[PDB]
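Working notes, structure below.
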There are 6 protein chains.
Amino acid sequence: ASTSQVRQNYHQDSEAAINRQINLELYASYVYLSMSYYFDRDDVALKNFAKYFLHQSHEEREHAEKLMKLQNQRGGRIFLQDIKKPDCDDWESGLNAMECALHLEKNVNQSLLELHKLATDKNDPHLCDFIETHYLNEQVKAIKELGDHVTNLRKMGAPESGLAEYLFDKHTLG
Amino acid sequence: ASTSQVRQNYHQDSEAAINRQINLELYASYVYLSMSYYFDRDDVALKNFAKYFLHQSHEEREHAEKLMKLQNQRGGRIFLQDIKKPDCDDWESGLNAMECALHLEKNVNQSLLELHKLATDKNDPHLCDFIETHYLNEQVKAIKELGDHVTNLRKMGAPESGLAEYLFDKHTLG
Amino acid sequence: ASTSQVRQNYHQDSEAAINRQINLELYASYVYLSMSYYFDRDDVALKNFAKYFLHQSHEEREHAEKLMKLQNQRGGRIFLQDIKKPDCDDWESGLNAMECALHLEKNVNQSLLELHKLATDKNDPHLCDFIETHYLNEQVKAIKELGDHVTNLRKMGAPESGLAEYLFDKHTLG
Amino acid sequence: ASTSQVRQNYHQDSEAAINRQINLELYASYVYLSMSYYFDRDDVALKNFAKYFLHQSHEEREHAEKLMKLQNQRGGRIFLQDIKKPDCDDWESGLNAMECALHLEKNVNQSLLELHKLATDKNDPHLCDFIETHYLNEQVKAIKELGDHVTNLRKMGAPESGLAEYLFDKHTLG
Amino acid sequence: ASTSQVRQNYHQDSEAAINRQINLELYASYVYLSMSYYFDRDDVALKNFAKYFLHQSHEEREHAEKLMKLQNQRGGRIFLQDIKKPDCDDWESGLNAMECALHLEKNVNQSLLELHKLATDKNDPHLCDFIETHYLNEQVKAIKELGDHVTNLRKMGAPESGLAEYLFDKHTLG
Amino acid sequence: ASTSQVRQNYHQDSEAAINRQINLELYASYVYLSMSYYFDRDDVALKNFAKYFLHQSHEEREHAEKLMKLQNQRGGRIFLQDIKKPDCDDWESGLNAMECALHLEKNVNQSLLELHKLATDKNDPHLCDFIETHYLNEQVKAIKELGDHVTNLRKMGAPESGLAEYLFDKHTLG
Ligand SMILES: [Cl-]
Ligand SMILES: [Cl-]
Ligand SMILES: [Cl-]
Ligand SMILES: [Cl-]
Ligand SMILES: [Cl-]
Ligand SMILES: [Cl-]
Ligand SMILES: [Cl-]
Ligand SMILES: [Cl-]
Ligand SMILES: [Cl-]
Ligand SMILES: [Cl-]
Ligand SMILES: [Cl-]
Ligand SMILES: [Cl-]
Ligand SMILES: [Cl-]
Ligand SMILES: [Cl-]
Ligand SMILES: [Cl-]
Ligand SMILES: [Cl-]
Ligand SMILES: [Cl-]
Ligand SMILES: [Cl-]
Ligand SMILES: [Cl-]
Ligand SMILES: [Cl-]
Ligand SMILES: [Cl-]
Ligand SMILES: [Cl-]
Ligand SMILES: [Cl-]
Ligand SMILES: [Cl-]
Ligand SMILES: [Cl-]
Ligand SMILES: [Cl-]
Ligand SMILES: [Cl-]
Ligand SMILES: [Cl-]
Ligand SMILES: [Cl-]
Ligand SMILES: [Cl-]
Ligand SMILES: [Cl-]
Ligand SMILES: [Cl-]
Ligand SMILES: [Cl-]
Ligand SMILES: [Cl-]
Ligand SMILES: [Mg+2]
Ligand SMILES: [Mg+2]
Ligand SMILES: [Mg+2]
Ligand SMILES: [Mg+2]
Ligand SMILES: [Mg+2]
Ligand SMILES: [Mg+2]
Ligand SMILES: [Mg+2]
Ligand SMILES: [Mg+2]
Ligand SMILES: [Mg+2]
Ligand SMILES: [Mg+2]
Ligand SMILES: [Mg+2]
Ligand SMILES: [Mg+2]
Ligand SMILES: [Mg+2]
Ligand SMILES: [Mg+2]
Ligand SMILES: [Mg+2]
Ligand SMILES: [Mg+2]
Ligand SMILES: [Mg+2]
Ligand SMILES: [Mg+2]
Ligand SMILES: [Mg+2]
Ligand SMILES: [Mg+2]
Ligand SMILES: [Mg+2]
Ligand SMILES: [Mg+2]
Ligand SMILES: [Mg+2]
Ligand SMILES: [Mg+2]
Ligand SMILES: [Mg+2]
Ligand SMILES: [Mg+2]
Ligand SMILES: [Mg+2]
Ligand SMILES: [Mg+2]
Ligand SMILES: [Mg+2]
Ligand SMILES: [Mg+2]
Ligand SMILES: [Mg+2]
Ligand SMILES: [Mg+2]
């Protein structure tokens, strides 16, 4: 209600867009958590797939926390919503999880690009710089890594080859 | 569907109760995350309250991950639900957050005690030992610490005394 | 007069705006110097307030020097004006100095945002990047820190409570 | 042909502009290589001019490699063209080489500024940030250093003074 | 207004003279700052002249801070005035800057000698000792160093010899 | 034009042959650079193939620089030509790149053997020794390594087996 003493050049629309991005980062954390423990099942048993996705889960929680810090730095107010359960599901294989992660990271990137366009439209260079510095190249590198992983699994003969996913687990994710 | 090759003495009801406890631990992680960033606001500005609740948030995620590992160890199947947004809210003060945390940790403890009673009724000593070893004394210590904190804040004159919450932030949580 | 051999895509208006920002950074250095020695008076005697503002004074001189380096890097010509004596004055209390610093840092931020808008209008991405990298987030962090300090001093009971300012001097600025 | 699985918000025109910039960086590497070995001639014999330009040659190859990495990160396709032999030539003196390098680095900067304007027109903030972070300030510093070197050689009395170029070789480039 | 609890044998006239000397030291800091960045220009490009005068600028700020500390130690009240922009200007050469610095340091010395004569007339031995200990020999050494530098630049053939200023920059200020 | 003061027993034809070999070494550097970034594509994604060919690219630039040094040591004059874009192309697979590299290194070897025959015909033992010491055995080892790599990839079932190229990337080039 009462205006923040710190708030300056921070549009109400940008404040709301940051709250939506916090929810998306927490959702991405949850998707990777679910994917991690699929690979920990006794009938899947690919421990480096499990470790890879758990690390990715922890990284998304860090991405959400940094946006929460930004909201307070600019004098906005954090508004939280439910974190939806992962949608994608029936994980099925290493290849199918990697394809789900690729799609997730491209959707997160599209959200960030819309956020950047809003910050540009409201002439908020601090928020533009925040998104560019901490998010956009991190998304480009994540998308490229996931594409590389999908390519290798497809060339090795996944998902039909259980040997392909086993050897990728050792040699790329190990 | 098809029975796990590892499953032994693990009742369907226990499997479902563990899924419910995973959701509760993730919910508790979310409540502490919300409480943390309230204290990071420029109009609250109690950085050791913020750090204390963030650490508590991270600990609840570890509690959820260990239950997910247990579900797979016993040959159950993880089933995830939405993580509800925190309920409590309007954080208002250090004292009121500490009282909300005390109530949260007592509800989590009551859930664990119901889980233990189910495991006892299904003669599952491994699950009883898991809950006793990793959860019950961790809840007793958390509840005692939170009661201690509430007592000190009340005796110091919180929430009316902004000096009380400031000095508690430095001397107890610093 | 004669065109710099280094100058490229550097508008006369941007050159003049950088000279105005150099003067403002030197003015901010002078305001913090004055505020520092107020707290060194024998009838004020808050040594960590004094040290805090002296450090802030030295940081503003660094901000001015970096803009002088930028002017020469781009082939502009530094033009200096008098550094006005601090306006605000009658320092009165730790809280009132912190409020003056908050207002100063918000005015400096507004100057930087106008500078960024000019650089954007003249399609000068190097100057936009310079301002974003070295100034805009440094202003957001300074404003947030000063708001946090004002909040704590108000909650502790400043300026009426000499005990509040004494204890803030030890515990936050010490 | 078939769309990259990684490509997102990456305009065909930006892809082609990056290929043109790769060629220019390789061309700049070649110009500095040629300039280096001129100073290694027995009838020129200025070993620190030779070392300075060789280092600059190696740096331009790094600039080209980073753009090739960017093209693949964004899901574009590298397209290579011949690397033209250096144009400028008849090196003649330390001063004349430094003037050729100044002109080269200003042309490379103008190419980067056109690339940035295209990325801005296609609302590609990742590519704008890439150019700003890795190229624009590196060009401003190179241009300023080369201007400084040209100024000193002119003031010392180059190119007529072989003593000027000898002493600059020892004291500035040594 | 109300007499300091610390003030003893500290004449109103001495208090005012110390305020005037604070302004002069800040003015000298500003003159050296301006001189420093002249040598950082791409068409001057004498980096050790730039570093020498920047160090001298920082030293004058220390001289001003020590006088501000003295004013408070004795129970006087600091009164600040605008810091005038440097007068001298059109820097023109290393030799002309060194001559301006020599004239500045002789004017500062004359101010200190007038301050000492006032302190002697008011029988203030503490203030006499302060000026003698911290200022008078520091001025004699600065004046002697600047004379030495002017002599060498004149003998080497400055300002006509750009080679003289270049070699002095390397060998004396390097 | 005017004869070098250093030139002795260095035939005009040898001087021209060395200039042609400089161009070929730069061309080989460019072929390996192109091959490297093919393996960095998201739809190829063999990072140790990429690293192997990038190292080979850097080694060819060193081979060109050493010939440029030789030309100056003997008092010849470096004459540069355009560096043609790689010819071979459509890289297609690890095996096909390795076969292109084998063919490249055999053509470079044939050029060196023609250079040696010219140096022998002009009774230039220094140039014969230079070629033998720095180039001929380096070509024999490169050709043997590339043949070994082609053999292994063929035996493992490349190019049809994406598993063969993946495992060769880890075990031979990793
Ligand atoms: Cl507003
Ligand atoms: Cl919202
Ligand atoms: Cl909701
Ligand atoms: Cl990458
Ligand atoms: Cl990167
Ligand atoms: Cl059963
Ligand atoms: Cl369930
Ligand atoms: Cl649900
Ligand atoms: Cl306890
Ligand atoms: Cl205990
Ligand atoms: Cl205390
Ligand atoms: Cl112009
Ligand atoms: Cl101006
Ligand atoms: Cl003025
Ligand atoms: Cl902050
Ligand atoms: Cl930050
Ligand atoms: Cl204490
Ligand atoms: Cl498209
Ligand atoms: Cl193209
Ligand atoms: Cl071509
Ligand atoms: Cl620079
Ligand atoms: Cl810089
Ligand atoms: Cl010398
Ligand atoms: Cl008196
Ligand atoms: Cl006065
Ligand atoms: Cl004034
Ligand atoms: Cl002396
Ligand atoms: Cl002495
Ligand atoms: Cl001959
Ligand atoms: Cl030739
Ligand atoms: Cl050609
Ligand atoms: Cl061998
Ligand atoms: Cl061998
Ligand atoms: Cl292995
Ligand atoms: Mg959403
Ligand atoms: Mg990640
Ligand atoms: Mg994320
Ligand atoms: Mg649902
Ligand atoms: Mg970055
Ligand atoms: Mg529940
Ligand atoms: Mg806990
Ligand atoms: Mg818990
Ligand atoms: Mg609800
Ligand atoms: Mg125990
Ligand atoms: Mg102004
Ligand atoms: Mg500051
Ligand atoms: Mg500043
Ligand atoms: Mg005035
Ligand atoms: Mg921008
Ligand atoms: Mg930054
Ligand atoms: Mg071109
Ligand atoms: Mg360079
Ligand atoms: Mg370059
Ligand atoms: Mg041509
Ligand atoms: Mg930068
Ligand atoms: Mg005066
Ligand atoms: Mg001095
Ligand atoms: Mg002084
Ligand atoms: Mg005036
Ligand atoms: Mg005496
Ligand atoms: Mg002494
Ligand atoms: Mg050829
Ligand atoms: Mg090789
Ligand atoms: Mg070679
Ligand atoms: Mg062609
Ligand atoms: Mg040998």
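Here Swiss-Prot sets the residue numbers for chain E, with the shown residues being 4-177 in order.
In case you wondered, yes, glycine gets a Cβ from its N, Cα and C as well.
Non-local neighbourhood of E:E63 (Fe cation 1 binding site): E:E28, E:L29, E:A31, E:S32, E:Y35, each in the same chain, at least six residues away, with C-beta under 8 Å from its C-beta. Look at Swiss-Prot and you will find E:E28, E:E63, E:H66 tagged as Fe cation 1 binding site, backed by experimental evidence.
E:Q142 (Fe cation 2 binding site) falls within a helical segment according to DSSP. Counting only residues at least six positions away in the same chain, the Cβ atoms of E:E108, E:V111, E:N112, E:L115 sit under 8 Å from the Cβ of E:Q142 (Fe cation 2 binding site). Annotation source Swiss-Prot lists Fe cation 2 binding site at E:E63, E:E108, E:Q142.
Under DSSP, the residues of the domain 'Ferritin-like diiron' (E:11-160) split into helix, strand and coil as follows: 116 helix, 1 strand, 33 coil. What Swiss-Prot records for E:11-160 is domain 'Ferritin-like diiron'.
E:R23 to A appears in Swiss-Prot as a published mutagenesis result, with the remark: Abrogates interaction with NCOA4. Fails to localize to punctate lysosomal structures. Cβ neighbour count for E:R23 (mutagenesis position): 14 (other Cβ atoms within 10 Å of its Cβ, all protein chains included).
One entry in Swiss-Prot concerns the mutagenesis experiment E:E28 to A. Its note says: Reduces iron binding and oxidation rate; when associated with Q-87.
Under its mutagenesis entries, Swiss-Prot includes E:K87 to Q with the note: Reduces iron binding and oxidation rate; when associated with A-28. No effect on iron binding but the oxidation rate is severely reduced; when associated with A-108. Within 10 Å of the C-beta of E:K87 (mutagenesis position) there are 15 other C-beta atoms, taking all protein chains into account.
A sphere of 10 angstroms centred on the C-beta of E:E108 (mutagenesis position) encloses 23 other C-beta atoms. Experimental mutagenesis at this site is recorded by Swiss-Prot as E:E108 to A, annotated: No effect on iron binding but the oxidation rate is severely reduced; when associated with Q-87.
Calculated from their C-alpha atoms, the gap between E:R23 (mutagenesis position) and E:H66 (Fe cation 1 binding site) amounts to 13 Å. Fewest Cβ neighbours within 10 Å among the recorded positions E:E28, E:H66: this applies to E:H66.
Those residues of the chain, other than E:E28, E:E63, E:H66, with a C-beta within 8 angstroms of the mean position of the Fe cation 1 site C-beta atoms are E:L27, E:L29, E:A31, E:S32, E:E62, E:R64, E:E65, E:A67, E:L70, E:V111.
Separation of the C-alpha atoms of E:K87 (mutagenesis position) and E:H66 (Fe cation 1 binding site): 17 Å, rounded to the nearest whole number. Neighbours of the Fe cation 2 site: apart from E:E63, E:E108, E:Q142, residues of the same chain with C-beta atoms within 8 angstroms of the site's C-beta centroid are E:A31, E:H66, E:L107, E:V111, E:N112, E:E141, E:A145, E:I146.
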